[PDB]
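Enquirer: One structure, pasted below without further comment.
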Amino acid sequence: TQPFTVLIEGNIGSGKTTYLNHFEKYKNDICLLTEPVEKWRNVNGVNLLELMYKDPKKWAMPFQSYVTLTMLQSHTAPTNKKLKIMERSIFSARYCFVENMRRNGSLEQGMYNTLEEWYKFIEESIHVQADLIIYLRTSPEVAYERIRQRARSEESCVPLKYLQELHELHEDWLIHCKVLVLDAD
Amino acid sequence: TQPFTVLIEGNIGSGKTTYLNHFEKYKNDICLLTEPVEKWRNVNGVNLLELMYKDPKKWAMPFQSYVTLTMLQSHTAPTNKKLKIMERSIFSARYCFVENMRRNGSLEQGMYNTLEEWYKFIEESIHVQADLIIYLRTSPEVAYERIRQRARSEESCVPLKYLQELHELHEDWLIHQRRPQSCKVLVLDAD
Ligand SMILES: Nc1ccn([C@H]2C[C@H](O)[C@@H](CO)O2)c(=O)n1
Ligand SMILES: Nc1ccn([C@H]2C[C@H](O)[C@@H](CO)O2)c(=O)n1
């Protein structure tokens, strides 16, 4: 029992937070689920996001596992509203962020495989509500400027190359469920 | 929709496999779920059990996460039989095996916390069927002997100290009732 669901997808620095704020005035009639970064930063006093960025070969696995969980919690969360808008999803976690961490060697085969088994079990047990994806398409260099533009201790070591990798993965998934592409440049 | 469920608990080398085999002849009327070791040994060609034992600080986290999943799959698996018997459970994973890996330093705080968030979400979303626990109570020394008397596998180098740690945790849970079980425990002398 889930309302019409829109997912906001795009690279780091694609303006999703700014875009999602346009909907804040409609909170009375729309279910607005911000990406649970605050959950990730305080898993009982542990900042998994910081640990992942600081040491990905060690922390990519637990971090992405906790991402999967929190996204699943958002996807299945109860609301009486007839429209739901989600910042990101279990799908970008899987198809972009986990895939990239596998490709750059931060997730070893067995760790990726464990994450993959969870996704399979989720998809087999739960139909995940996804009616529309709004893809905030950017160029990696503009995304880079947006990250530096905002003070975020965690992401302040992310190379342009990493953003390029995440860009191509969003392109594969979303270009190469209805997808609406917006020029977020 | 799950039948009456019995969970077989106890240390490594407590004789659970031998004990579960006594029920094999009753497969027609009982749902028999062996501990999914074969799944753990072959996660797309990856032996997570071997990797965990060889390098626990690296592999305890993904291993126990996969344990959680496979146990959950067993707990929720469909059967038309009116009795189900399970070798181990999500509860021993949480209360003994994960707790011990946390205490010995193989699971850092953040990794333990991630595993714990999954357990919470599972208990809040799914009532896990558990009607009876049969505790195959052994002494660590006997559990140790059983391991060293059988064929070599991933387990075969676990120190006696590790088995003593797991023993006390099974006692805390199943005898002291210091973990939130609320379930009848039948203790058997598996020595
Ligand atoms: N599946 C995800 C989702 C988000 N992030 C990171 C990218 C940003 O740095 C931050 C906020 O979205 O979290 C991530 O590594 N993996
Ligand atoms: N949660 C669990 C369950 C089992 N095992 C191990 C103990 C045995 O060595 C092997 C087969 O039971 O798996 C484990 O490390 N963690």
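Note that chain B carries Swiss-Prot numbering, so the residues on display, from first to last, are 18-208.
Note that Cβ sites are derived from N, Cα and C of the backbone, with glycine treated the same way.
Quick paste from Swiss-Prot:
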type     : residues                                                                        : note
BINDING  : B:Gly27, B:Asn28, B:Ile29, B:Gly30, B:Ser31, B:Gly32, B:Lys33, B:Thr34, B:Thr35 : ATP binding site
MUTAGEN  : B:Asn45 to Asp                                                                  : Reduces enzyme activity towards dA, dG, dT and dC about 5-fold
BINDING  : B:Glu52, B:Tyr70, B:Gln81, B:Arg105, B:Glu172                                   : substrate binding site
MUTAGEN  : B:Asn64 to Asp                                                                  : Reduces enzyme activity towards dT and dC about 500-fold. Reduces enzyme activity towards dG about 3900-fold. Reduces enzyme activity towards dA about 900-fold
ACT_SITE : B:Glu104                                                                        : active site, proton acceptor
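Provide an account of the burial state, proximal residues and distances for the features listed.
Expert: In the three-state DSSP reading, B:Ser31 (ATP binding site) counts as coil.
In the three-state DSSP reading, B:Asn45 (mutagenesis position) counts as coil.
When Cβ atoms from all protein chains are considered, those within 10 Å of B:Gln81 (substrate binding site) total 26, not counting its own.
Contacts of B:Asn64 (mutagenesis position) defined by a Cβ separation under 8 A and a same-chain sequence distance of 6+ are given as B:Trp57, B:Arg58, B:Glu171, in order along the sequence.
Secondary structure at B:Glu104 (active site, proton acceptor), taken from DSSP and collapsed to helix, strand or coil, is strand. Counted within 10 Å of its Cβ, the other Cβ atoms near B:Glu104 (active site, proton acceptor) come to 20, all protein chains included.
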Enquirer: I'd like the number of other C-beta atoms within 10 A of the C-beta of B:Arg105 (substrate binding site), please.
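Expert: Looking across every protein chain shown, the total is 21.
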Enquirer: Provide, as an integer number of angstrom, the distance between the C-alpha atoms of B:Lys33 (ATP binding site) and B:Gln81 (substrate binding site).
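Expert: Cα-Cα, rounded: 20 Å.
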Enquirer: From the Cα of B:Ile29 (ATP binding site) across to the Cα of B:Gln81 (substrate binding site), what is the distance in angstrom?
Expert: 16
Enquirer: Near B:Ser31 (ATP binding site), which of the recorded positions B:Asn45, B:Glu52, B:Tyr70, B:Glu104, B:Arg105, B:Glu172 can be found within 10 Å, Cα to Cα?
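Expert: Cα filter at 10 Å returns nothing.
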Enquirer: Hey, of B:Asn45, B:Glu52, B:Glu104, B:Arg105, B:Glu172, which of those recorded positions are within 10 Å of B:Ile29 (ATP binding site), Cα to Cα?
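Expert: Within 10 Å of B:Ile29 (ATP binding site): B:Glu172.
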Enquirer: With B:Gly27 (ATP binding site) as the reference Cα, tell me which of the recorded positions B:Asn45, B:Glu52, B:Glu104 is the closest one.
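Expert: For B:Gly27 (ATP binding site), the closest Cα among B:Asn45, B:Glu52, B:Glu104 is found at B:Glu104.
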Enquirer: If you measure from the Cα of B:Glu104 (active site, proton acceptor), which of the binding-site residues B:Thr35, B:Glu52, B:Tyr70 is the nearest?
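Expert: For B:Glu104 (active site, proton acceptor), the spatially nearest of the binding-site residues is B:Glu52.
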